[PDB]
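Just below is one structure, and these are the notes that go with it.
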Amino acid sequence: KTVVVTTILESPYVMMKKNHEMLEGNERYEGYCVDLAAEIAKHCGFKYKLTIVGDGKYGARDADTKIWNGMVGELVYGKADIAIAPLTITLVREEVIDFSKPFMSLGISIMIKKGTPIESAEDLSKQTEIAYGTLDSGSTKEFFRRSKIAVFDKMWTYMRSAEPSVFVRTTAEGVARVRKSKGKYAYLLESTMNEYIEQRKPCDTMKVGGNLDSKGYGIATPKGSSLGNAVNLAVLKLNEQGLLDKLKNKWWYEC
Amino acid sequence: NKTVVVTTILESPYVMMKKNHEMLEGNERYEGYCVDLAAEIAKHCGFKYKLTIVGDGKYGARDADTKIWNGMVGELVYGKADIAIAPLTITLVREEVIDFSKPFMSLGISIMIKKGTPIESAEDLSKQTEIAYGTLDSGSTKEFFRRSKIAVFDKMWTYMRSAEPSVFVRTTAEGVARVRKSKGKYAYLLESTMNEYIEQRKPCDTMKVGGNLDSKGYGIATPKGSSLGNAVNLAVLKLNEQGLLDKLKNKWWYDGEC
Ligand SMILES: N[C@@H](Cc1c(O)noc1-c1nnn(Cc2ccccc2)n1)C(=O)O
Ligand SMILES: N[C@@H](CCC(=O)O)C(=O)O
């Protein structure tokens, strides 16, 4: 009956509307993914329930318990029927779930507090005074972990052992750390967020250099899911009619 | 174990004739981005393959009259080719009849002009008629403008479909030659990938202006219900994550006559 949608609370994808306290159900939320979910549901003709992933994670497989967490986990163990959020299409995930073609293209990038003397990944790698890290249980950490590229390889050996920990549990925590570390902390995140934050007060962060790779976000469903193929056609249609660019301009519409 | 028939297309730097092709046989006649990818794909998946240039030299579209598919898409649809490894754009009409792996390259529609031409964006193009402009036939780009309800693009399509002489070209090479020979009176709408490649080729007289009109990607394609599909998709994502696809792009794109 009601499709259970798992998504994550990350502006401008999903955020609490003002005065949400007296609101109920899906009306409590607004954002890029909120509108996209509505679109998908409208064209596919089904009711749905937005639910914030319990642990607030994107999705990774515990190196020990070998159990998947985050939104990926919700789909794998059957808690959600579909994930509609900025979930990165990767090999280890495609091995356990299905993704539609990307509804957004992006790449890993570098966020620094304005004034920080670093222009690129090469810059970060050769020094240590300026610390840097990424999010836990995400596609960025994994990217560096599996990279054999000298540049990105060096960076990993540095992060994997840095103390105190350069890793963060949430993205909002990685941004907050840059803003508060007087230039001693650079953050590695996806271009999408780096751009969003650069146009926000106190307008003290910025993206430097080009992206380190080219990937995309896809709508995810349990492996061999029935809704899968239909959702993919729906998404390609929305993109081709220019609605997805419209949504992007709307939510990425200080500094 | 059977030799996999791979349909591809002659579009530099994806698939090009090697300098000594006249005295060479089969796959050794070609070189390029896609030739290298086909090799990488074939290696990991463990199978032998035969590169075959698509007979009509087209990408793929369904005929408005006969309703028959042509190009590489046609090769897959009618069972002539087992797989397509080329810069084939992932699109709705195609996904309806064939399968695509996830993108091995990202791009968007762009504007190529003869340097010095007074045009900076699609909006500029649509607001005048002194400078003609068109696109490639039987491809995703022409279909984009035909189905766009966006003011600018809609207006651009209204002009193009009725222009005289025709503003459409059969191959990308033809589009580039027209830009170069028309003294600035013709602008060509094509995918950023090809536009940036040409910008680095002699006589270095063309250039991309404005930003992409959309965002999409190229994907390896297989017939619907193909056992190769899923496996090749994972193989491509792997190559992508290891950076092999970016190194491959550098090689054939920037490793540059300008
Ligand atoms: N998407 C990654 C997570 C992930 C990761 O590993 N490193 O960085 C991110 C990331 N950064 N931003 N976003 C999403 C975003 C939020 C708000 C505005 C713009 C974009 N995700 C994953 O699926 O693991
Ligand atoms: N990539 C396009 C061809 C080039 C173009 O249409 O500009 C296709 O697959 O049809």
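Don't overthink the numbers, they just go from 1 along the chain as shown.
Each residue, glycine too, has its Cβ placed from N, Cα and C.
According to Swiss-Prot, the feature L-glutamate binding site maps to A:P86, A:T88, A:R93, A:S139, A:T140, A:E190, an assignment based on experimental evidence. Counting only residues at least six positions away in the same chain, the Cβ atoms of A:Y58, A:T88, A:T90, A:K215 sit under 8 Å from the Cβ of A:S139 (L-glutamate binding site).
All protein chains included, A:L91 (mutagenesis position) registers 19 other Cβ atoms within 10 Å of its own Cβ. For the published mutagenesis A:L91 to Y (Swiss-Prot position 504), Swiss-Prot gives the following note: Promotes dimerization. Strongly reduced desensitization.
Among the sequence features in Swiss-Prot, the mutagenesis site A:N239 to D (Swiss-Prot position 775) is noted as follows: Increases rate of desensitization. Long-range Cβ contacts of A:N239 (mutagenesis position) within its own chain (separation 6+, distance under 8 Å): A:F103, A:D245.
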Cα-Cα distance, maximum over A:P86, A:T88, A:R93, A:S139, A:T140, A:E190, record's L-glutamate binders, Å: 18
Long-range Cβ environment of A:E190 (L-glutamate binding site), under 8 Å and at least 6 residues apart: A:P86, A:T88, A:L106, A:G107, A:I108, A:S109, A:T140
Recorded positions near chain B, Cβ-Cβ under 8 Å, from A:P86, A:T88, A:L91, A:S139, A:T140, A:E190: A:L91
Conformational class of A:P86 (L-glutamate binding site) under the three-state DSSP mapping: coil
From A:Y253 to A:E254, where 3 residues lack coordinates, the CA-CA distance in Å: 11
Helix, strand or coil at A:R93 (L-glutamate binding site) [DSSP, three-state]: helix
Residues among the recorded positions A:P86, A:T140, A:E190, A:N239 that border ligand 1 - Cβ under 6 angstroms, in sequence order: A:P86, A:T140, A:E190
Env. residues of L-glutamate site, Cβ within 8 Å of mean position of A:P86, A:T88, A:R93, A:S139, A:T140, A:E190 Cβ: A:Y58, A:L87, A:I89, A:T90, A:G138, A:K215, A:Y217
